[PDB]
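Inspection log for the structure reproduced underneath, given as structure tokens.
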Amino acid sequence: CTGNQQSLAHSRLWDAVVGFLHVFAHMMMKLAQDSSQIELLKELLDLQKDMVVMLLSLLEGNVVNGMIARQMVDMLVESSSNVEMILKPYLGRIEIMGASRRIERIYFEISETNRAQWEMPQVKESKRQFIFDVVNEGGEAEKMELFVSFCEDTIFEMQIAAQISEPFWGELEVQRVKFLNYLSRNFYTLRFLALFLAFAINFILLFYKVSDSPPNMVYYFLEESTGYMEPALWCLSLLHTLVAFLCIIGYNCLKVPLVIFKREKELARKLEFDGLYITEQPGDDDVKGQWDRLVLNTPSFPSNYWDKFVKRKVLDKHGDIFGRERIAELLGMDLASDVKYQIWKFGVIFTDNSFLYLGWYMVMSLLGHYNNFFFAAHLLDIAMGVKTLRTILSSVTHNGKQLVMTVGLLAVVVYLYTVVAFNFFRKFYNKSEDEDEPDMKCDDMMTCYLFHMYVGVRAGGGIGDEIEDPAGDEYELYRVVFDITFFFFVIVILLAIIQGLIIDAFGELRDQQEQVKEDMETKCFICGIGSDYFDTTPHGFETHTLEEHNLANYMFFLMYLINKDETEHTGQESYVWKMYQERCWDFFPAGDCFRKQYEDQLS
Amino acid sequence: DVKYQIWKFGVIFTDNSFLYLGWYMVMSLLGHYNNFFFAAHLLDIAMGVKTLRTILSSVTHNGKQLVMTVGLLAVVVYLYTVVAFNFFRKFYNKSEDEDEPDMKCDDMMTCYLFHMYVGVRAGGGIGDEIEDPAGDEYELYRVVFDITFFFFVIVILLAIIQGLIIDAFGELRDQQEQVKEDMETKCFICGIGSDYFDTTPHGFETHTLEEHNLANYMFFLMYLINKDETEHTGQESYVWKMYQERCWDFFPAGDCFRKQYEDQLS
Ligand SMILES: Nc1ncnc2c1ncn2[C@@H]1O[C@H](COP(=O)(O)OP(=O)(O)OP(O)(O)=S)[C@@H](O)[C@H]1O
Ligand SMILES: Nc1ncnc2c1ncn2[C@@H]1O[C@H](COP(=O)(O)OP(=O)(O)OP(O)(O)=S)[C@@H](O)[C@H]1O
Ligand SMILES: [Zn+2]
Ligand SMILES: [Zn+2]
């Protein structure tokens, strides 16, 4: 409140402020020596804690060269010795647009665990993927919503990672929790172990031979000299199945909670700020909404989302105009005041692509015992495991639609050439030199089309190198046109199109990466002001991005708000929390910053 | 000083260029044992000529990607070997003589070797190296097998290598263009763009060649090094001291003489 701050500043508080620092230093040093004064020491401790929080509260909505700011340093000078005597990386600085439409700076506290989790390599990879996704294909209007959602996902990741971190019914729970946390910690280690076991099993299978005689009926036996390969194969297969099972369990205990949290978050936001099942009521096409209908009335709908008051919020949002009893029936809440939820959660899990892939890996691992060569399908995991192979195959899969369409075009044009050759060139397609059994491969539309699509596309010269030479014939001049047109159009152009598509995919991915990097290094992520503005002072842009508008600082502040009790929020903290509740991202500085507003005072 | 000499020789023996020259000497010595060992000295054209270095830089720019795509080729050919071995053993008869039937897919190692060699080294894949499946139960499966082999291995998995090389050429070329553009649009020392200096005619050229010439900075640093410290002037002593503590604040960053004194100069 502007009035109260200036009333306190223009009073005798500051004279009374220096009545304690003298005490807070000398009396503390007096009481520290005697071990019997610990309780009085702690009383003075929380007394000065209240004092310092009051002083911080006085510096709320501060303006550079303001009356309160200039008055504080005077008091600091008058009692400097007491400050030095009382005194004898974690600070988080962000800038918001406060209720006064003026940029303000907020300082808070960051714990060591949060920073350590932020510097973890997997969190770094998630941040890089999010940055690329937003910069490449994103909108400026919805950039802040995506950023806040990513921050929420990162905070939930931090929470579950901290939960799983490790520093007859009684022992059962302890052993089960320890086992599950051990699996969750080493999910990627188990994935790599499964991949290595796949290579080992395939290498063992590389020593296979087949014979009619025991190691017509065919016997499937592995032949080698050492004699130790079959016990190794047996043990490795029974170990690989167990490893795949452990991988699925670790995925369930590690990555499923993120999916459940995201689903509950989107459902709660749709219920509150959209009225999906209140107004929209999707008919049949939104299968996601159709399956989400079953969780509305569950007693524990927001189990993972930290929004337990979502039912009350949606009630206050809609019931006053829409009705009270129907909302209670829909949400399954008693106004006076869990098989279905488990079914919904399992249905959500079974829709997830990664869980399905792990289930398919387990299925093939099980079937590998029926036939050992089913373990060869696990080498496909190298595509989804290694980043380099993913980036290489991204060039192929970037233009998958175009590749399919050009294959269809190849099929159509070869069908046209088949029609022409079948109607005019049936004689030449004699693949048998024996006059006893003339083998015509173009006396049938299906056979001629198969012959064309197979050999004329699989050959280097087209179809003129697979059929009879038309020299010394009536249709020689027509056949030389036919074969050469086939060559030029199908073999040359219609197979250079595929190579051009792949090369253009490589180029597009490379220039997308370059564009994302250039945009990141030339503009600020939060405010969008270009680096040319900040480069007036030396290292201005670097300092701005790393300290003033660090997105990591914004994530840390949002986590700080989430894990802090709402009753203890300060003015700016309460304002930002309220703006969070209504999902208004106006407090993010857009086009403005602290130094831009106060250039005159800073220069 | 035996220990210092030992350390110096250990440092020398780690250097790549000295090792390359030692290997050249070793092959030169062995060429007397067998004259054809002198053929390995033609590899020196790669490390000698600048043009060959630039040409081979396109190949070596994506060496990791090329190795990884060769490994992917090996894996996919192994998969096709597994399928053909479990279902297409009959067709891999490379001997027409009935007396000695030569099956090249009755063994996993032999079939994998046959695939990796001829099916990748042939223009049509593996359908042009084995028996024609016409008039057979598995004809419709074999035509899918050979054509998938062709499309995936021969076409796509060898166009990936060409695309990698072409993208390497493009990346090197655009890197050179970007370096040139950055050099000609901004000052190396202060970073102020050429648009500021271009108000006066030839302003950027004069600025770079005289006011903020990096050659002049190197000459000044050499002048400080070879001059006696007792004879340093005020600015010389200040710059020498800043050199001692490795503080590069004296380099003008974002500021220059004309920018500060525009009012007096204009
Ligand atoms: N709000 C922002 N927070 C952080 N970096 C920003 C921001 N806006 C722009 N940038 C720029 O983003 C660039 C890359 O971000 P960095 O913080 O350097 O992280 P990084 O280099 O991508 O990867 P690491 O391993 O975390 S250092 C920097 O050069 C910053 O100048
Ligand atoms: N501090 C700097 N010193 C020299 N050139 C600079 C500097 N800052 C920017 N440049 C620009 O760098 C460009 C290339 O440098 P030049 O001095 O012209 O040398 P060069 O053309 O690369 O090769 P040569 O053979 O030495 S002329 C020029 O167009 C300058 O404008
Ligand atoms: Zn900014
Ligand atoms: Zn300059």
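Numbering of chain A is taken from Swiss-Prot, so the residues present carry the numbers 3973-4060, 4176-4254, 4540-4587, 4626-4747, 4772-5037, in order.
Looks like electron microscopy, 3.2 Å, at least that's what the header says.
Placement of Cβ uses the backbone N, Cα and C atoms for every residue, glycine included.
Other Cβ atoms within 10 Å of the Cβ of A:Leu4980 (ATP binding site), summed over all protein chains shown, number 12. Under the DSSP three-state reduction, A:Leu4980 (ATP binding site) is assigned to helix. Marked as ATP binding site by Swiss-Prot: A:4211-4215, A:4954-4959, A:4979-4985.
The Cβ of A:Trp4716 (caffeine binding site) has 16 other Cβ atoms within 10 Å, all protein chains considered. Residues or ranges marked as caffeine binding site in Swiss-Prot: A:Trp4716.
The Cβ of A:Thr4825 (mutagenesis position) has A:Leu4943 as same-chain neighbours under 8 Å, each 6 or more residues away in sequence. DSSP assigns A:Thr4825 (mutagenesis position) to a helical segment in the three-state reduction. Here the residue is the original one, but Swiss-Prot notes a mutagenesis experiment at this spot, A:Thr4825 to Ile: Decreases threshold for channel activation by K(+), caffeine and 4-chloro-m-cresol. Decreases inhibition by Mg(2+).
Less than 8 angstroms from the CB of A:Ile4897 (mutagenesis position) sit A:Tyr4851, A:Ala4855, A:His4886, A:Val4889, A:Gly4890, A:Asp4917, A:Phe4920, each of them six or more residues away in the same chain. In the three-state DSSP scheme, A:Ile4897 (mutagenesis position) falls into the coil class. Record note (Swiss-Prot), mutagenesis A:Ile4897 to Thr: Loss of channel activation by halothane and caffeine due to Ca(2+) store depletion, probably due to constant Ca(2+) leakage through the mutant channel. The unchanged residue is displayed.
Residue environment of A:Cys4958 (ATP binding site) contains 21 other Cβ atoms, counted within 10 Å of its Cβ in all protein chains.
Ligand 3 lies under 6 Å from the Cβ of the following recorded positions, listed in sequence order from A:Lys4211, A:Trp4716, A:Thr4825, A:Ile4897, A:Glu4955, A:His4983: A:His4983. Long-range C-beta contacts of A:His4983 (ATP binding site), restricted to its own chain and to partners at least six residues apart, with a cutoff below 8 Å, comprise A:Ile4181, A:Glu4182, A:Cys4958, A:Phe4959, A:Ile4960, A:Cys4961, A:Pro5023, A:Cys5027. DSSP assigns A:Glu4955 (ATP binding site) to a helix in the three-state reduction. A distance of 24 Å separates the Cα atom of A:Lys4211 (ATP binding site) from that of A:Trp4716 (caffeine binding site).
Cα-Cα distance from A:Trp4716 (caffeine binding site) to A:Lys4214 (ATP binding site): 22 Å (rounded to the nearest whole number).
With a CB cut-off of under 6 A applied against ligand 1, the recorded positions A:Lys4214, A:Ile4897, A:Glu4955 are reduced to A:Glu4955.
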